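All remarks here apply to the structure that follows.
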Amino acid sequence: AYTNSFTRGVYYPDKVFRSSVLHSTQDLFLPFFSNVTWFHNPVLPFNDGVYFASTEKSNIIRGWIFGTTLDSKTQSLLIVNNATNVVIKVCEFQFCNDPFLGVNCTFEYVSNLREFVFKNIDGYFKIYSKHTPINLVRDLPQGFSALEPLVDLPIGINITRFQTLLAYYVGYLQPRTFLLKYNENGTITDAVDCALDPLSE
Amino acid sequence: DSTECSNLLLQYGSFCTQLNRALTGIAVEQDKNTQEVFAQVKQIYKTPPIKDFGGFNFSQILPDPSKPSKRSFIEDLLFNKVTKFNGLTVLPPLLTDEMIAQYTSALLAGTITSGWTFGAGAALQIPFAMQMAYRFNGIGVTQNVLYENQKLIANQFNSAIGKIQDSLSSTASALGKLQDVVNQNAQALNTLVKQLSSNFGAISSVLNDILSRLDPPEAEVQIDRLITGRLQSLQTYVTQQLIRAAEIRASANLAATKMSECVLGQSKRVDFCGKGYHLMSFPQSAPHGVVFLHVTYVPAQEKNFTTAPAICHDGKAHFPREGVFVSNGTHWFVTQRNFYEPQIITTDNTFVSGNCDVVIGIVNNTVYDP
Amino acid sequence: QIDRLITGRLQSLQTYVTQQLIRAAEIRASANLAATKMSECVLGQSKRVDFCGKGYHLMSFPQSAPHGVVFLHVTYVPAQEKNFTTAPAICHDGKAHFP
Amino acid sequence: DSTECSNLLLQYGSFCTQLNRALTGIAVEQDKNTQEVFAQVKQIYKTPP
Amino acid sequence: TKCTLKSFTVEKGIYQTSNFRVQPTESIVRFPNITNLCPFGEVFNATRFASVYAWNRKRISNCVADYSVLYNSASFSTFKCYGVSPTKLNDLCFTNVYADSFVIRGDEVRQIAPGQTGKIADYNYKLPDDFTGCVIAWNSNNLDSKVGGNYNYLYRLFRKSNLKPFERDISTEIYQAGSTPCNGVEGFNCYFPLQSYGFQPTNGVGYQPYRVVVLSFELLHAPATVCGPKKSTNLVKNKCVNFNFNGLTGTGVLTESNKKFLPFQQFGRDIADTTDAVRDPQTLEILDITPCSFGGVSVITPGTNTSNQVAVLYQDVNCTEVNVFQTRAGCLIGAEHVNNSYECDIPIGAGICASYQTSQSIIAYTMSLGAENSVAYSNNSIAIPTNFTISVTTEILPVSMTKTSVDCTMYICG
Ligand SMILES: *[C@@H]1O[C@H](CO)[C@@H](O[C@@H]2O[C@H](CO)[C@@H](O)[C@H](O)[C@H]2NC(C)=O)[C@H](O)[C@H]1NC(C)=O
Ligand SMILES: *[C@@H]1O[C@H](CO)[C@@H](O[C@@H]2O[C@H](CO)[C@@H](O)[C@H](O)[C@H]2NC(C)=O)[C@H](O)[C@H]1NC(C)=O
Ligand SMILES: *[C@@H]1O[C@H](CO)[C@@H](O)[C@H](O)[C@H]1NC(C)=O
Ligand SMILES: *[C@@H]1O[C@H](CO)[C@@H](O)[C@H](O)[C@H]1NC(C)=O
Ligand SMILES: *[C@@H]1O[C@H](CO)[C@@H](O)[C@H](O)[C@H]1NC(C)=O
Ligand SMILES: *[C@@H]1O[C@H](CO)[C@@H](O)[C@H](O)[C@H]1NC(C)=O
Ligand SMILES: *[C@@H]1O[C@H](CO)[C@@H](O)[C@H](O)[C@H]1NC(C)=O
Ligand SMILES: *[C@@H]1O[C@H](CO)[C@@H](O)[C@H](O)[C@H]1NC(C)=O
Ligand SMILES: *[C@@H]1O[C@H](CO)[C@@H](O)[C@H](O)[C@H]1NC(C)=O
Ligand SMILES: *[C@@H]1O[C@H](CO)[C@@H](O)[C@H](O)[C@H]1NC(C)=O
Ligand SMILES: *[C@@H]1O[C@H](CO)[C@@H](O)[C@H](O)[C@H]1NC(C)=O
Ligand SMILES: *[C@@H]1O[C@H](CO)[C@@H](O)[C@H](O)[C@H]1NC(C)=O
Ligand SMILES: *[C@@H]1O[C@H](CO)[C@@H](O)[C@H](O)[C@H]1NC(C)=O
Ligand SMILES: *[C@@H]1O[C@H](CO)[C@@H](O)[C@H](O)[C@H]1NC(C)=O
């Protein structure tokens, strides 16, 4: 299955405040109105960044695995929110053939629609996210919202493939130029994909 | 704020100095432009408390004595329609807006109360109706026209001023020219400032990062790349400013000529002072510019007449002294060219020359002898 | 080393040439103005106001000068004046007489 | 048609886009020149046969 | 002015000769709160240490390493760093640091060093010849000795070959000293490869236990997570400073700001990519960075022919930050403010002009636009001239320049 990524996947590219400003920036964004794979635990590629999204009523999706082999051969990020506690590990874990939860470690940390952006640049694993209420079943909602950064991991583990841990969506970022509009309060209120159509160009 | 960068910069000689010198020349030139456009009157004339200008109503162009800077209503409309710490400063103009307003008020009051005489010499008062009679004789329309249509002319003028107010209040793009100028300058500066964030081939756009990270022997090469880039940015900016200032100087010379010939006199150059026959002009200030309100005479309702080049009375050929022979089908008259005012043909309308066997188109008529 | 020198001196020459082009544009505009003044002021009698001096133009005389021209504008200036009463027209037999 | 050269060129910032801007300004100005010189008549008059 | 014009005489006018710029009074450095300190304590202060043959390694990552706690301590008799100064380590970040800890006897401390041989270096713990890092050692007689002799610490006595740098061998294989295989059975030419130190408190200092920690530093193709303290200072507002916030440095005046930064935003930015406000890393407040007052210094002078007295106009500054006159063009010093209006002689700006007038001094005044006048306008009164004058004016126009021609090759490559 596939679905329309109307105008979602836009995230604050940095930690710089700007007010009432139209700023043009080129980064790995989810191209507007592109195809996002829609799923109801397959292994997926991580070419150059992954926009991930989930709609929930019972907290089914729990976590993620990122890595290269994910079979206790090379380090691999494991990000699991176990029922109250967020745990991030980068141990050379040995994973199951189908790693489901019952219905050498170099780092370790412990702490409706949800959007996440997982990208890996120069050994840093940027995780952006945004939570919102929603009343919709069969598809992503249409509208605009910007994603705050939440985690910047110094992990250094290079990632090629990944998998989810339990309806969700996967889209793939591309190196595109965007025009971002910042209102008086420093927040992104609109965006224009600079390679979508001639009017946007 | 970088000693090492300044030491490197001193090797390029006087590029910096001549850039500064060019910009200073531009600034002085701008002050000269404004001075030569507006300061064309040696004295500051002021209108009397009486507004007895023959029915013409100038209240929307004369200064408002209870107002921001003693500007007229239209000047205020014009002013409401037109809208750092990196080594860039903006020097203030030598003539403040209040002084420009005083100059245009002087020009306007001199024009109203004296005509063109204040430009030629001492301002000699003259009733405004008589001044308009002069301005009508200046376009080939006898003055009795004005004196017999004075109320209509005054009402048309007042309505035209009202329409000008409406046009300026409704359409902002009316002042596009001025606005464009401002935009251009701003954009240039923005571009210049943004050029500080480029690398030009260095490892970083931040001079301090290069200095703090690299050893001097290589930080020097990186800073040389940055210096060449930024010096080229400055040179491009200054050259664009020079060319654009030439543009503005040409327009300022044109505006000075228009004020001299159109406001301080009555021009006869076609379409120099608007479409129509020029009667007068009124200057108004505007941000970094001037606005001329050209009052012109435009013939409106026209008629078909039969015409002749001369008439044959006793074998003599009679030509019109000033006018043209016309016929309404039965009788012949001699009217002025620019306005149908037919008059009986008499030997003081026409002058004799030759006989009827040479002119091609001579007609027959009787020339009354008073 | 010579490449650095050549780039510097070539840049200086380009700057000089560009400034000269703009300055020559200035001078060409002024030369056109002077030619127009000679045509309309010396070879005729201009009626353009303030084009040929303050006052009503009578004539002009051109004088050479180093890299330029100097016009002596002879103009007419009204000097002494009087207040008079004035009228736009006068009734004689009911009819209006205008000057 | 060189990606590496283009990536090097965009290190200079707006050294190129402003050249394009200046040239387009010149072109618009040329059209304005021609219109000012010739389009001084509102209607197209015609001589009689 | 005389130098800036390269002349000993200066014509009447207003010249810009230099730039006024406030200097920074002091320096401020601000870094985030120093937390997540590296756990050196669990290495240096561990109650039990490893045997040298089984030396422990602790990985130090993602933390602030306050090396001073180590190099200012009086608790160490050996503190020897090769290729690095621990003081400069405070300014450096590494992907990993490694603390290798063990116990040897005093006479063997010298063997923990590059290019050394002996029992310990050959068979137990080996440093590389190009070792970069530190060796720290202190006597542990009070902790590792016992009256009856502490034998819990072991060393490897036999091995088939020398250790490679940082190699760790914990095998208890029976050492085959002869040609007969041992098959795990001890006997003639078949020896256990380990032997206990005998640590008694009355031993000579050369035979007393010493605890040793070796610090190694590692940079990988991964984020550098072990960084030095990088202490900060107090911040002062409303006065020009040179500042260094988390990653940015500059000069300006820091003032309480008006902006509402998002919880994750650190630096403000103007439209033209200029830093505008900063978030203080320790106090969650936003500080506007207004760059320190600066501007041109113009010299207003009559011709040196007439006088050598000058007035100085500081452009776009207050009269506190430099017979003083505050004009819209800046602060003017040495020019006497007069109420009377005159014709403009030396233009200053915003309608102010300065001139040298009578006993004589330089004065600044709002320039006059000309004598005011009224025309006695009435609806039935006209003024007619009765005489005239013939006036000859003089208009000077440049026509041409000098025809300079420049030889490019001769100018450039003489
Ligand atoms: C000249 O025209 C102005 C209007 O342009 C007249 O001012 C108006 O006067 C009426 C009556 O007092 C007011 O209701 C309007 O609001 C005024 N309009 C403006 C724009 O001021 C003025 O009265 C006219 N001059 C004379 C002498 O009548
Ligand atoms: C052409 O004009 C003449 C003069 O205006 C007209 O003759 C006059 O006609 C009026 C009547 O409207 C008489 O009262 C005058 O006495 C006439 N004047 C003379 C001198 O005869 C003439 O009728 C006009 N022709 C046309 C076709 O309208
Ligand atoms: C997504 O791809 C499918 C074909 O794979 C196409 O039919 C659809 O139009 C695409 N989505 C959009 C928004 O164009
Ligand atoms: C910005 O936030 C304030 C509250 O802090 C709010 O009052 C204001 O309306 C917001 N601005 C916009 C444009 O929403
Ligand atoms: C004048 O007459 C011509 C015919 O000769 C006609 O075409 C034209 O419309 C007339 N003008 C007016 C104003 O009626
Ligand atoms: C005007 O044209 C007509 C038509 O040919 C001709 O008969 C007449 O002689 C001409 N008259 C003049 C004065 O041109
Ligand atoms: C005018 O009248 C004369 C006689 O007086 C006659 O010879 C001539 O033909 C007439 N011309 C016209 C154009 O009617
Ligand atoms: C005309 O009368 C006015 C009185 O208002 C006076 O000011 C003016 O000087 C007089 N003109 C001459 C030339 O005397
Ligand atoms: C940082 O530590 C200081 C004590 O040194 C404390 O006063 C301050 O509240 C801390 N800041 C934060 C953001 O916790
Ligand atoms: C180790 O413990 C001692 C107790 O005397 C203490 O002074 C020292 O600071 C501690 N060092 C570390 C690194 O924990
Ligand atoms: C200026 O000073 C010189 C002496 O250097 C003198 O010869 C000249 O007359 C002076 N001129 C004026 C106008 O003061
Ligand atoms: C500088 O002077 C202006 C008035 O010209 C005043 O408003 C301002 O407060 C002064 N500066 C300071 C720091 O007070
Ligand atoms: C100028 O006049 C003002 C009053 O308008 C007065 O306060 C001030 O002291 C006067 N200055 C001088 C220098 O006379
Ligand atoms: C006109 O002015 C001249 C001086 O230029 C004087 O000699 C002459 O007498 C004046 N004439 C009259 C009539 O005032």
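Throughout, chain E uses Swiss-Prot numbering, with the displayed residues spanning 299-620, 641-676, 689-744 in order.
A Cβ is built for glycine as well, from the same backbone N, Cα and C atoms used for every other residue.
Feature list (source: Swiss-Prot):
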DOMAIN    E:334-527  domain 'BetaCoV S1-CTD'
MUTAGEN   E:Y453 to F  Decreased HLA binding to NF9 epitope. Increased binding affinity to human ACE2
MUTAGEN   E:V483 to A  Increased resistance to neutralizing antibodies
MUTAGEN   E:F490 to L  Increased resistance to neutralizing antibodies and human covalescent sera neutralization
MUTAGEN   E:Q493 to N  Reduced host ACE2-binding affinity in vitro
VARIANT   E:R346 to T  In strain: Omicron/BQ.1.1, Omicron/XBB.1.5, Omicron/EG.5.1
VARIANT   E:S373 to P  In strain: Omicron/BA.1, Omicron/BA.2, Omicron/BA.2.12.1, Omicron/BA.2.75, Omicron/BA.4, Omicron/BA.5, Omicron/BQ.1.1, Omicron/XBB.1.5, Omicron/EG.5.1
VARIANT   E:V445 to P  In strain: Omicron/XBB.1.5, Omicron/EG.5.1
VARIANT   E:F456 to L  In strain: Omicron/EG.5.1
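Here E:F456 (variant position) is positioned 33 angstrom away from E:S373 (variant position), judged by their C-alpha atoms. Sorting the recorded positions E:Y453, E:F456, E:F490 by the number of other Cβ atoms within 10 Å puts E:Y453 first.
Reduced to three states, the DSSP call for E:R346 (variant position) is coil. Comparing Cα positions, E:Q493 (mutagenesis position) lies closest to E:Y453 out of the recorded positions E:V445, E:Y453, E:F456. Figure note: comparing Cβ neighbours within 10 Å for the recorded positions E:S373, E:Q493, the maximum is reached by E:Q493. When secondary structure is read from DSSP and collapsed to three states, E:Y453 (mutagenesis position) falls in the strand class. Following the DSSP three-state reduction, the secondary structure of E:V483 (mutagenesis position) is coil. Residues from the recorded positions list (E:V445, E:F456, E:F490) with a C-beta closer than 6 Å to any atom of ligand 11: none. Ranked by Cα separation from E:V445 (variant position), the recorded positions E:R346, E:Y453, E:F456, E:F490 are led by E:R346. On the backbone, the CA of E:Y453 (mutagenesis position) and the CA of E:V483 (mutagenesis position) stand 20 Å apart. The recorded positions listed here (E:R346, E:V483, E:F490) include E:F490 as those with a Cα within 10 A of the Cα of E:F456 (variant position). A sphere of 10 angstroms centred on the C-beta of E:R346 (variant position) encloses 10 other C-beta atoms. In this structure the alpha carbons, written CA, of E:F490 (mutagenesis position) and E:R346 (variant position) are 24 Å apart.
Counting in whole angstrom, E:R346 (variant position) lies 32 from E:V483 (mutagenesis position) by their C-alpha atoms. Around E:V445 (variant position), a 10 Å sphere centred on its CB holds 8 further CB atoms from the protein chains shown.
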